[PDB]
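Student: Please see the structure below; I have some questions.
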Amino acid sequence: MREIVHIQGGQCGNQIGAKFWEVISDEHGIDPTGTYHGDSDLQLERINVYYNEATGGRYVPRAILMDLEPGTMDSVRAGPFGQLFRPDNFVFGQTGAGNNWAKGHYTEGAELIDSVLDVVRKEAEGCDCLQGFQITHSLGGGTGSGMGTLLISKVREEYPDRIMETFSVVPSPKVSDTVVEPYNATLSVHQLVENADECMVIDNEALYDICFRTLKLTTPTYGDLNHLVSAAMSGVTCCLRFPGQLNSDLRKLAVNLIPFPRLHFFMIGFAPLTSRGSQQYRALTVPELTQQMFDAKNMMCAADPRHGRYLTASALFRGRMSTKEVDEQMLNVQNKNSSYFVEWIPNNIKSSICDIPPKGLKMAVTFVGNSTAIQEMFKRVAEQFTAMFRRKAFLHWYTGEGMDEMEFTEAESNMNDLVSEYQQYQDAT
Amino acid sequence: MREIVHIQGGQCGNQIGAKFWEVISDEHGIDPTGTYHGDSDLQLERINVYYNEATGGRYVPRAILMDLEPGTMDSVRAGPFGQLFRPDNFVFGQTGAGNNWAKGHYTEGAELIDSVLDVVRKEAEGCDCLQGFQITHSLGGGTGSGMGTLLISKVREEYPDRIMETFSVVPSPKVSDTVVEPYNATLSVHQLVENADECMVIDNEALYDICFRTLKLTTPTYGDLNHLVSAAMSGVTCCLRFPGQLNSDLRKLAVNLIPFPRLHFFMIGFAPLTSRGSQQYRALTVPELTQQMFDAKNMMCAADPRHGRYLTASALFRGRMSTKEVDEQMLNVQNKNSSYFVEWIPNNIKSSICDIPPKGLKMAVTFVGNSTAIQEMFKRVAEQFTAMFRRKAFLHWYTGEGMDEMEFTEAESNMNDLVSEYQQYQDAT
Amino acid sequence: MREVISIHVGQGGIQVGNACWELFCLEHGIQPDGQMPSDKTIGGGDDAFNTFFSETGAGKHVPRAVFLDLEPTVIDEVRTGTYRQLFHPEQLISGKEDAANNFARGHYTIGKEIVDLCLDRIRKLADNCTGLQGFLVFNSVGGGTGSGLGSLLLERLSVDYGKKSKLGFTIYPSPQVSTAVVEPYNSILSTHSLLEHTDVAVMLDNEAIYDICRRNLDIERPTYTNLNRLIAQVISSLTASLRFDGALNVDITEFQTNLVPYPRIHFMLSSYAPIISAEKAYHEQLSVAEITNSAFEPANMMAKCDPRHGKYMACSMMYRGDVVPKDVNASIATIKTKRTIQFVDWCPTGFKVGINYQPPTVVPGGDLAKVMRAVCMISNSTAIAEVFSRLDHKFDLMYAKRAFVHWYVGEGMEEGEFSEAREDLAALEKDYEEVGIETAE
Amino acid sequence: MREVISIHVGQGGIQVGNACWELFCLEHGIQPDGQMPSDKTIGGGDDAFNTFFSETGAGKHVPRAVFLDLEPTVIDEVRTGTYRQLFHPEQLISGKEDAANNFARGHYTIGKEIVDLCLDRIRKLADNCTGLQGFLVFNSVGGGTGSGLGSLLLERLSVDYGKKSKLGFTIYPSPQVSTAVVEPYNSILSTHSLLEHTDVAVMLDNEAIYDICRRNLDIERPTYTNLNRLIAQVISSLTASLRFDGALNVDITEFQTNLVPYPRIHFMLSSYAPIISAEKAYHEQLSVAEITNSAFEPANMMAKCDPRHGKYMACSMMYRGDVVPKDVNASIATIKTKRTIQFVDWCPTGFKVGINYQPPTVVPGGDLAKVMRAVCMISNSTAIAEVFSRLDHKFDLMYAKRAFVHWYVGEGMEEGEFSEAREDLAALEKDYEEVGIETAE
Ligand SMILES: [Mg+2]
Ligand SMILES: [Mg+2]
């Protein structure tokens, strides 16, 4: 039915989806137990395309658990809504990748892929007209990417018609949570540029910036952050989940978002984002949220539209309004800062609306535009990879996995090729 | 809509506007919470041109907070009606100007102007047909003037069409609340003669005189005083806020008040002013309040119409009466003391009426006439500046800011030029 | 946000400090251990204690001040005293062998010994602080480190931060009463090395404390307890703006180049009142005008230098409690009214009001009576140069006789420091000499 | 599932072990006999004690660690001590006649005597275990078996399993303080036979323990009780991830080829904090930034090798308790900020966060005060080669004089082991020599 599935690895991402399904449960108001306690059939109408009824009305996720060590499995296993799960999917590891990506990709990569792809495949038979599935990990290591690389390869072959919308955490330029990041990252991204269908960037520092400045929060954790992102990743299917006077699916999205298949790394904007007092400063209009939409500070990725140029831009609106406003602000904005709008893409802004906003708010905005400002991102990470690969720093942890360096060259001149590729598209008219 | 904004700095002025918006709230009878609890739509009809509805009907000010140290921000932040505010505008400083005006103008002047002019600019987009905005500080230091000088320059350039009606506190001739006053003052007034559109004089000693003699009060504070002045500054937009058989806006006012742009320092009269027993002495007539209108004791400024000559004179009437009276007293008075009426300005008195007086009273009077008696004001302050500038007294606090003295000459022969300028206009026929 | 921190040196000096933090802790009423008697409600609008009392994760709120002196006996009494829960060990730095009132010793000799520990502590606090405006430094030209080691202290601390304010409380050699005779050496050697390392500071003399506590407090037999209490009050009010709501919460940096208009002669007097008894608290009314007119009594002048012999320059009559802008204001007219008083006319008025709404709090066991209104006349005139002149003439002869010089030459100072420092008071004598000259025509 | 096991050798070494298992048993609070005070509820999500404390069919939960040393007196004290209900007989293997600090004796001579018993015990535990990640091995270059017999121990145990991690805690000859003079022989003879049998290990020196406990713990007169307590804390936190929820429950194997990027120079420093007193627990706040900035104090460096003389490579600031990713994160920016610090630039950043949510637990009778947050700076730099160089120069001359050599030649080692092992430190001197070279262009 255009239903989809979720698969998460990732040192964080395993938590991320926990929050995610948590949020969707709220938007479906079904008890933690797994039965519905809401007030409209509309939550039940399209419930299946994420959930699954069970005998007795156990309502369940179409999620897939990735992990190389059960702790997360216990963690979310210790999770509220944990009784809303299926014990089947608790597919984890006994070792951990140690985030040498070769470890999580050959060593443990080849070790535990099979049981996953089997049960996942059983989910594939459980899906009537599968629009797709949602993968989640991080692009700097192996706790997610280790195996998730193998996932994208295997299912991608196994389902060359299905959509692969991939969110994985990008290392911020400043803070290096690990120094093996350039290598895991580069080795992964070689794969992901080939095999993944959609990708959107996952920085932490942006999420900090949001929580601290625009959220005006002092205490950052993951969980709030995954609230902030699963807000958007939860919004994305809204029309696909719920009616909309102007609907567009991921196929309409990506096909209406990408000129050439190498450009499915997208940046993200969601809003509104206030602290409590703000409403008693300000109110909500479509033009208002628009005035956030093109905010670099909501630009939750390491790329700057202020520095790069919008190759593409789009808006995901959930609520009840007048599109006569919506479009009007659209075109207005597409003029107002025309210069950061790439040229030969006429009407490079594109529209949407969901008859219902997310719960709690009256109107919704989402922006997954695609400039080319990410070039500094790949340039950076490739740069650090370059330096220590001059040094071969921690190659020994690496070659101990029994990869070659020439692969590193492959993702290397590879990833540079993708960058310059974005250069010419940005530098053209 | 001819809506306007407020911006306040100033050791007092930050309090002043607090009282001001407080008063306007009363005249709009909206709860402190920010919703209307009044009895006529008329309060809601033109509410926007000062206020702003919010999502849910939070009704908010178009005010702008200036400060170089948050204490005031906490103060009014501790203010009744404080829940009627927007937390956004609480733009203050971490240092304080120390009232060396160069400190508040270069040092901290350049330090915090940006965040202000940005958010203010966001208010500029929030304004449909902005008649203007109201600034408030004092003309002797830097707690307001420090930055407010930069405000008038920046927005004045940024909005060369908007009205800049400026009220700032003038040091009384007798009591010197600080001795650096001539220098801050002179340096400011150089700017204000160039850049500000309207100005009205703000003495303290007049306000004392009003409270003690004509108010018959023994206990003076600021807050009552700002009641007395925000009474008038609140009256000014009445027609602009409410119907009037004889209406006149600030454009009609100033254009109908000023012969040449250097003359937008105006004196003020508001009334009635009694203590409680007085009503059981006297009653209200247009001729009565007229008989206060030309009272030097209501002449709330350091200039004497009894010594100078009315270059201009005007009346702001709110209530319900017969203009057949009003004019009649007008012309009557324009004869009765013709000598203090400048000559070649025929009908140098001018009229107005608002269908509603302010709350609590049945009839309103306001007088912002403009003689040229202020010459003693500038002559004094320039004189003290002259003396200690002979001494360079506290130049070291000053040049420590890294200004030049030649600027002091600039505002100096400047301000003298403006004085003599008023001399020739006064001495002419 | 608005921090200051106190530094304490010299025997009398840290005596003062002890009195002070006793005071403030009393005044916010946080119990000596470090807790408040009750929980603190969350609010905004202004700071609180946070200036000085140090927030913990619990009822532990230590001052932001530091002890430094090379005569470590007495400080131990704090190390023993009731507030041994109050203060904090690393708050405590002392020297064992003090200066023996060799300026040159704890300034030079032992000057080298504890400086780095001091600066590290300073970095810990200022790093702990954010909007620390300025520096409260206390010492004494008697408890010899109070001159010498403090001299290096500002000498370097200024060069560390600079942009902070220098809040200078040190004691000055009483005019005829004294403590030693090398005081000339301590003082002037301090002074030439004091000035250019000082921002501004006041000169507290004791004999006034005696005479006035005995007449105005009705004191029979006082000591450093009473003195330290009195300076405790004066500093208690000199900074209320950063602690309490007042109409014109003026600030130190605000005071700086406005009270002391020129850069040079940047010291002053300070006659606080109303200091009276419980039997004069009653039998009296204590008007604003009484504190005000009384504020300028030369006989009330809290440092033994006749104002009437000088010409005033500035007067920051910051007020505690129920003050009226008008009433004080007209009193200031009354101060313009005073024929006997004469002002640096090129600064005709330089006044600067302070009306803080909290009236004073009293320390139990004290001699001052309770009132509703406080005054601090931080004022600067021409008068104070004279007693300096006594200092340089006394020191002039004694130094001419080479008295004691062996003591200092023995510790690493040169003679041109002496004669040149006398040139220093020469120049400052030219300064009080010149600024008091009325500008011609 | 996630097991590790501890091995204990050398006098100081098993001293450390005793402190450690005292600690952990305290921290899970299982009573010394082997029971918990109360029943254990059935739950899931992560492991518990099960790592190390050994489940019985009843309240008997013994460590998963092993004692081995040829100097069997002191271990008997454990055989006697309060935990004689805790431990288990077959947990205990000792030698009677120790090495006399002949490396070659308990390594060669008595090396032959107890090995098989050791390996059998190891097979009993690892067979008892499932997901044992790595090996906790403790010994000492002093209590001579700690060098020799341990040298064979890893020499063969590595060849047994291999795939387990080598968790190396041994003590290093203090730079100027010592225990003997054959220490050169013990150490270097260990080292050439240490490296290729070691995965990674840290070097704890004592003099830091002294200086820092005496200043930071405010200790007057310490000993192995304090030392063993301190290392007890550091190991207490170096493995919390496998014991307690933390945001980034990093793992040993994770640490391995990431902290020590190359294979060779795979040792490191470790300055734990916050070690303060009860009187500094109060009078302080102990910020994340305080532990963090404080974490890199070279004077805080818990092994007597100046970091500022070296260039850092990695820093795994695993944290106990209420840690914020952001706050620490910006502190790490602050660490990038430190001009004095210099990093193996070809490894620009190699950082690896650890935020475990349990703040530290304190051992009663201890000197450390209680806090909310712990840091372990397992960091690797260029600096540490130098003290090695002292070791090979000292040993260089002494060996040149053939001092003591009769002792070792008497027990079955050859001279080329000596000169060649000096070639070993030659090579490692080339390693710290080379990896510190900045890659050209
Ligand atoms: Mg001393
Ligand atoms: Mg032994």
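The backbone N, Cα and C atoms fix where each Cβ goes, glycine too.
Not my notes, these are from Swiss-Prot:
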- D:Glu254: active site (ACT_SITE)
- D:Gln11, D:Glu71, D:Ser140, D:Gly144, D:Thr145, D:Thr179, D:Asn206, D:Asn228: GTP binding site (BINDING)
- D:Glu71: Mg(2+) binding site (BINDING)
- D:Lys40 to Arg: Produces faster growing cells in medium with paclitaxel, a microtubule-stabilizing drug (MUTAGEN)
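Show me how these features fit into the shown structure, please.
Tutor: Taking Cβ-Cβ distances under 8 Å and a sequence separation of 6 or more, the neighbours of D:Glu254 (active site) in its chain are D:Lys352.
For the recorded site, D:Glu71 (GTP binding site), the DSSP three-state label reads coil.
With a cut-off of 8 Å between CB atoms and residues at least 6 apart in sequence, the same chain places D:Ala48 near D:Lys40 (mutagenesis position), listed in sequence order. Following the DSSP three-state reduction, the secondary structure of D:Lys40 (mutagenesis position) is coil.
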Student: According to DSSP, collapsed to three classes, what secondary structure does D:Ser140 (GTP binding site) have?
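Tutor: The three-state answer is strand.
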Student: Would you list the recorded positions among D:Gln11, D:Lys40, D:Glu71, D:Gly144, D:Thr145, D:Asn228 that come within less than 8 Å, Cβ to Cβ, of chain A, in the order they occur in the sequence, writing 'none' if nothing qualifies?
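Tutor: Going by the Cβ criterion (under 8 Å to chain A), the recorded positions yield none at all.
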Student: Can you name the residues of this chain that are 6 or more positions from D:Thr145 (GTP binding site) yet have a C-beta less than 8 Å from its C-beta?
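Tutor: Once residues fewer than 6 apart are set aside, D:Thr145 (GTP binding site) is near D:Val9, D:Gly10, D:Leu68, D:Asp69, D:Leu70, D:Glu71, D:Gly95, D:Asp98, D:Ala99, D:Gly106, D:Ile110, D:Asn139.
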Student: Which recorded positions out of D:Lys40, D:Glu71, D:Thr145, D:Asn206, D:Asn228, D:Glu254 lie by ligand 2, going by a Cβ under 6 Å?
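Tutor: Checked recorded positions vs ligand 2; flagged D:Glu71, D:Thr145.
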Student: Can you check what DSSP calls D:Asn206 (GTP binding site), collapsed to helix, strand or coil?
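Tutor: SS state of D:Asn206 (GTP binding site) = helix.
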Student: Out of D:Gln11, D:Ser140, D:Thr179, give me whichever of these binding-site residues has the highest number of other Cβ atoms within 10 Å.
Tutor: D:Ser140
Student: Would you mind pulling the DSSP three-state label for D:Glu254 (active site)?
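Tutor: Where D:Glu254 (active site) sits, the three-state DSSP reduction gives helix.
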Student: Does DSSP put D:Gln11 (GTP binding site) in a helix, in a strand, or in coil?
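Tutor: Reduced to three states, the DSSP call for D:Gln11 (GTP binding site) is helix.
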Student: Using DSSP and three states only, what is D:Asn228 (GTP binding site)?
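Tutor: Once the DSSP labels are grouped into three classes, D:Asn228 (GTP binding site) ends up as helix.
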Student: Would you count the other C-beta atoms found within 10 angstroms of the C-beta of D:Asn206 (GTP binding site) for me?
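Tutor: There are 23 such Cβ atoms around D:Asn206 (GTP binding site).
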Student: Rounded to whole angstrom, what's the largest C-alpha distance between any two of D:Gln11, D:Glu71, D:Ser140, D:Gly144, D:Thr145, D:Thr179, D:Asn206, D:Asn228, listed as binding GTP?
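Tutor: Site span for GTP, by Cα atoms: 21 Å.
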Student: Please work out which residue of D:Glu71, D:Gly144, D:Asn228 has the most C-beta neighbours within 10 angstroms of its C-beta, and give that one of the binding-site residues.
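Tutor: Of the binding-site residues D:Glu71, D:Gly144, D:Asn228, the most buried by Cβ count within 10 Å is D:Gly144.
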